[PDB]
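> Before I ask anything, let me first share the structure, which is written out below as structure tokens.
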Amino acid sequence: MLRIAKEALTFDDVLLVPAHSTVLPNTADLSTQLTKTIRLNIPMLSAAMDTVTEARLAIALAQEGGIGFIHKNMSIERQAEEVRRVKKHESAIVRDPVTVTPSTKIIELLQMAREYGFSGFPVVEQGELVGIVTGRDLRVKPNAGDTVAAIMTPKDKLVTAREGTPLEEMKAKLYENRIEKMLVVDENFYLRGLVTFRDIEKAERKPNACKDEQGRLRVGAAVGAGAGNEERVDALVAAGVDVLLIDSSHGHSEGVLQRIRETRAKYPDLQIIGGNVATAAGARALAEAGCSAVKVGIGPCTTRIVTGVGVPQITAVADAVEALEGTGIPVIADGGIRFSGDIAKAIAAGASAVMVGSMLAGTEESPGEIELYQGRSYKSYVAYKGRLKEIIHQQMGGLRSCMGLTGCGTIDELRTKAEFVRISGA
Amino acid sequence: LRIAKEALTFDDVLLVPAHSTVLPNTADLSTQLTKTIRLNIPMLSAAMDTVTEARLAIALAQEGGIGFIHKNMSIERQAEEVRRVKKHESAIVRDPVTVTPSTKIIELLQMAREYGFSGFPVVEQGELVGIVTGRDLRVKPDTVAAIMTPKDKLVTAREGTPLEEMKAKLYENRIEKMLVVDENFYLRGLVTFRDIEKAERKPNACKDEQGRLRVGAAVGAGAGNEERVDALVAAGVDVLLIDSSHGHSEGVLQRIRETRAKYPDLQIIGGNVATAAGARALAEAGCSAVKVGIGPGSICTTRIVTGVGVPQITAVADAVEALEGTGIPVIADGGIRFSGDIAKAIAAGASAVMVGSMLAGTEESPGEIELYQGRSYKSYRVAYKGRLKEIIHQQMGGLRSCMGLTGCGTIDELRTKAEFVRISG
Amino acid sequence: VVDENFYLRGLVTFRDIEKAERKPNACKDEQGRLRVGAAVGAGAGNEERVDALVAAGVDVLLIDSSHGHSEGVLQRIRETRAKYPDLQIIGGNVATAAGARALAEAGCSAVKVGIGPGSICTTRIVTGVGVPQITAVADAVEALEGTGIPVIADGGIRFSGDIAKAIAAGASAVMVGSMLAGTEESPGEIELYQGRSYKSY
Amino acid sequence: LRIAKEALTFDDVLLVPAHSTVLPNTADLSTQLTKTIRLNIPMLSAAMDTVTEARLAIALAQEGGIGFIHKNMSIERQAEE
Ligand SMILES: O=c1[nH]cnc2c1ncn2[C@@H]1O[C@H](COP(=O)(O)O)[C@@H](O)[C@H]1O
Ligand SMILES: O=c1[nH]cnc2c1ncn2[C@@H]1O[C@H](COP(=O)(O)O)[C@@H](O)[C@H]1O
């Protein structure tokens, strides 16, 4: 007998029923929990694709509320760097300022002063910040061949802030210490950058930046389920990554489940996402192995045509959610998302966020550099799509519009309150 | 039947390659726009509302050519565009946070906690009167006027001051901020060692004898433009574009004769013509340059509608030959599709080319970025072509190769030494 | 089968000599080895490459530039010729009578003609320079009418009729690219795509 | 205006047929490439990385013409080809 489990639905099969609503679109709460502990401001993830997510894009996205996942087609030593660039990224901090050493001749200092001003030259000998020289230090006339070491400000009398310090704290330190520039060190008092009042103003204001408990941007990064990835993991976790993505084309494989169990045994507090599954059991299987969230999407596609396996996206999500009802383990809709409507449907199926790839490739912040070809602008490594900021705004405009229509003020209500109609092709 | 001759366009000729001591990267793209104005690249931007405004006219000047502000706007804004270009210095911070002599010290401390007491410039109706700093409030003497630093002890630079001279002023006066005023001591901006440092370096800027970017501006040949001209000439436009759809009309020739007697020294471009007779006519009227192009525009609506036109190559050579002695240059206007067309235009005798379609849709052109379908466009829609600088490089890349192939190291050698072959389809 | 230093190179049986494909039209040298050319650029720093190929027994050397009529090409050609008085050299590309004698006097053994007509013709359009191929060939041929130095028609050969026209214009041989790219023996791997066979790079 | 001449391409001409004692299968396709090198067919393969390597340069030589190994490779491999 023909073994058909059920009937299965994709995006184009359903529409959301509009409801009574006290919800204005610009007042909708777009936030939602990615894991039990990580909470996004917009419910969006960027695919760990070499064409989609690198350090550049994953920052832009966190500033706007979501999280990017550094793709894994790069060395361990380099993937760990991309993770670190995001966590420590403050556009307000001037990162490559001109420094000197105690060995620097004062003669060379007046030369540089004529080229950067006596606002302040950081003195470093072998990375350790040891002091700074200002024009107020250069009073009285240097005898022939003096060096900075005699006139500089010592380490003890410096006013610094640590990296990851909030920005108004720095303003407070800057104002109350009646200074115009303040050095930013690290745990070991290594010079990391500097900050000014103006550099804080020209830092564009991202009120919905998705950050950690210490105000650093959040970042994810992806690894394989094959053997031998443990070292990359150790390197990434070392780089301070917020969430780890173990991506395979079959999350319900026992080998995936094992590397997860191992990674979970090794890093009990690390937020881990496993994927991809498309069934009630595949999600429950992944949860047991120790996921913090589960990514859903098997041929949302080329996978369906070559292997014949797949599940339409809407029922796949509903089944996973139905199985995870009560665990606080969220579902991620991955792939097949063309417009804002698919996003809205995804969440209303129960999904807590979505992952997109094609939609982001070609954005300014995406990998590749802009190249003009046949009078058109493209991203050379695809159609150049412009700034990510707008694509998000355009997409979230749509989502916001939807929540007003369905009377859902928050994401969780949309995942629970919104209703569907089953529809035909016509 | 009066058929004067046969006339040739771009697709009709190829440039013949010659002995060459010219590497493309060593070729001299400069050329004289008029006897007095000399370009660094032989490119003008069309005075089209979709192409040239202050923003793009700046970008092109930074690149070696000159943009022509279109005339489809009120004077008060057009003369403004001419200023926006002439006065543009990328290093100057404009619209900084200021106070007035009336500002309550109470209000002074609030802003200080949100911008720092580095110094708030004090202006009384735009006129710079002083600056109040944190040393002034802890020092004490109520309002800002009582604690502010007076006009006498201020260190300023005038607008248009070179950057190295400002840098010297900042060091020799031991300051990190220096305010920028104009002729009437009105505040225009400020400069620090850092903002002069991040100022983009444009070594091929077409600048005037005073280091300001050069700007053109276009007006029509009708009556009632006299006030517009005077406004632009007042606004410091470098060269004036008198553009008509028939440069060989007696009314054009007259208004040109008039403007020239009025501004004996003002550089004027008249157009458009496509004949030897149309060319001398415009020169005798007193043009400094002659623009050629009746019929070849991109969105070529003439001919078809009117039956009139000249294939662009024949027109240019004919005008060039008629002006062989006057030191008055010719411009090839419209119909430039690829960089090969540029090369052919110049080798026909042109001293520069004017382009529209090639530039419309760059970031710097008018219009807003808009995402449509799944691609980027400039919405007023046109295809977003990215930054102008990239296009210019590709286009001049092409021209350099041609000159390398043809053994012409300078534009002028290309205009005189390069040969053609005629070809079929 | 050994070589000059008695290093093993292979073996032969009565049978393997029997299945060896018989190519009666092989272009072989005065020593029955297949003839081979090799191409280098006209820039500086190729001197070591040339010497390596000449050492490797290349039969004829191809000095190819996008402008064979450049003085630098003419010079590097003058240099290589004084160095290998006997080495067969092909210079290109030109498209004029003047470009042709220039290359011959520099010491070319053959002259390659073709500025503008390549298949993926990116010149002209971009640079405005070129010559329709027939006129170029006849012009170079006529300029070399006495030198016993042959001309090659390079690029733009679409069909066999074009070959015939090229030669009848004066060409002694033709050089083709597009017509050959994608044959089994060209570089690339066989790949099945869509539902058809392609050579995947 | 300096227009040297008119210039012709393939589509511009046809070859005129003449009296003929020549059968196609009896035609001599050989020709001198240089004073010293003589081809059997009048064909060279372009020195293009997508066209000529040792493999194709062998096949063409077997057929009467000469292939030209492209230069987009390290010497040690080109001299090898
Ligand atoms: O409606 C029109 N008819 C004829 N020519 C025009 C029209 N609008 C603009 N032009 C000219 O077309 C030129 C630009 O040609 P393009 O480089 O091919 O786009 C400019 O110099 C304009 O003066
Ligand atoms: O980028 C290019 N521009 C111009 N000619 C080229 C380029 N690449 C290869 N060629 C030449 O094109 C010829 C092949 O022409 P085809 O027979 O039509 O494919 C060869 O002789 C090459 O030297």
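The first residue you see is number 1, and the count goes up from there.
Placement of Cβ uses the backbone N, Cα and C atoms for every residue, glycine included.
Take a look at what Swiss-Prot says about it:
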MUTAGEN   B:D12 to A (Swiss-Prot position 13)  Causes a 38-fold increase in the value of Km for K(+). No change is observed in the value of Km for IMP
MUTAGEN   B:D49 to A (Swiss-Prot position 50)  Causes a 17-fold increase in the value of Km for K(+)
MUTAGEN   B:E53 to A (Swiss-Prot position 54)  No effect
MUTAGEN   B:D238 to A (Swiss-Prot position 243)  No effect
MUTAGEN   B:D243 to A (Swiss-Prot position 248)  Causes a 130-fold decrease in the value of kcat
BINDING   B:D243, B:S244, B:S245, B:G293, B:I294, B:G295  NAD(+) binding site
ACT_SITE  B:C300  active site, thioimidate intermediate
MUTAGEN   B:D333 to A (Swiss-Prot position 338)  Decreases the value of kcat by 600-fold. Increases the value of Km for IMP by 12-fold
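Locate each feature and note its surroundings.
Shown in sequence order, B:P311, B:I313, B:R422, B:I423 are the residues of the chain, 6+ apart in sequence, with a C-beta less than 8 angstroms from the C-beta of B:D12 (mutagenesis position).
Taking a C-beta cut-off of under 8 Å and a sequence gap of six or more, B:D49 (mutagenesis position) has these contacts in its own chain: B:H70, B:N72, B:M73, B:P366.
The Cβ neighbour count for B:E53 (mutagenesis position), using a 10 Å radius and every protein chain shown, is 24. In the three-state DSSP assignment, the secondary structure recorded for B:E53 (mutagenesis position) is coil.
For the recorded site, B:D238 (mutagenesis position), the DSSP three-state label reads coil. Non-local contacts of B:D238 (mutagenesis position) by the CB criterion (under 8 A, 6+ apart in sequence, same chain) comprise B:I37, B:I66, B:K86, B:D208, B:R214, B:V215, B:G216, B:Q267.
Classification of B:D243 (mutagenesis position) by DSSP places it within a strand.
Every protein chain shown contributes to the tally, and the Cβ of B:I294 (NAD(+) binding site) ends up with 25 other Cβ atoms within 10 Å.
Taking Cβ-Cβ distances under 8 Å and a sequence separation of 6 or more, the neighbours of B:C300 (active site, thioimidate intermediate) in its chain are B:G309, B:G334, B:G335.
There are 29 other Cβ atoms within 10 Å of the Cβ belonging to B:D333 (mutagenesis position).
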> Mind checking which of B:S244, B:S245 has the fewest other CB atoms within 10 A of its CB? They're the binding-site residues.
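Taking B:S244, B:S245 as the binding-site residues, the minimal 10 Å Cβ count falls on B:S245.
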> Can you give me the Cα-Cα distance between B:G293 (NAD(+) binding site) and B:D243 (mutagenesis position) in Å, rounded to a whole number?
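Counting only the Cα atoms, the answer is 11 Å.
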> What number of additional C-beta atoms lies within 10 angstroms of the C-beta atom of B:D243 (mutagenesis position)?
21
> Taking ligand 1 as the reference, state which of the mutagenesis positions B:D12, B:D49, B:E53, B:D333 have a Cβ closer than 6 Å to one of its atoms.
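Correct list: B:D333.
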> Determine, from DSSP, whether B:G293 (NAD(+) binding site) sits in helix, strand or coil.
coil
> Checking your reading of the structure: which of the binding-site residues B:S244, B:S245, B:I294 lie inside a 10 Å Cα sphere centred on B:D333 (mutagenesis position)?
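So the list reads B:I294.
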> Looking at Cβ-Cβ distances, which residues of the chain lie under 8 angstroms from B:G295 (NAD(+) binding site) while being 6 or more apart from it?
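When sequence neighbours closer than 6 are ignored, B:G295 (NAD(+) binding site) has B:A274, B:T302, B:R303, B:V308, B:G309, B:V310, B:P311, B:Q312 within Cβ distance under 8 Å.
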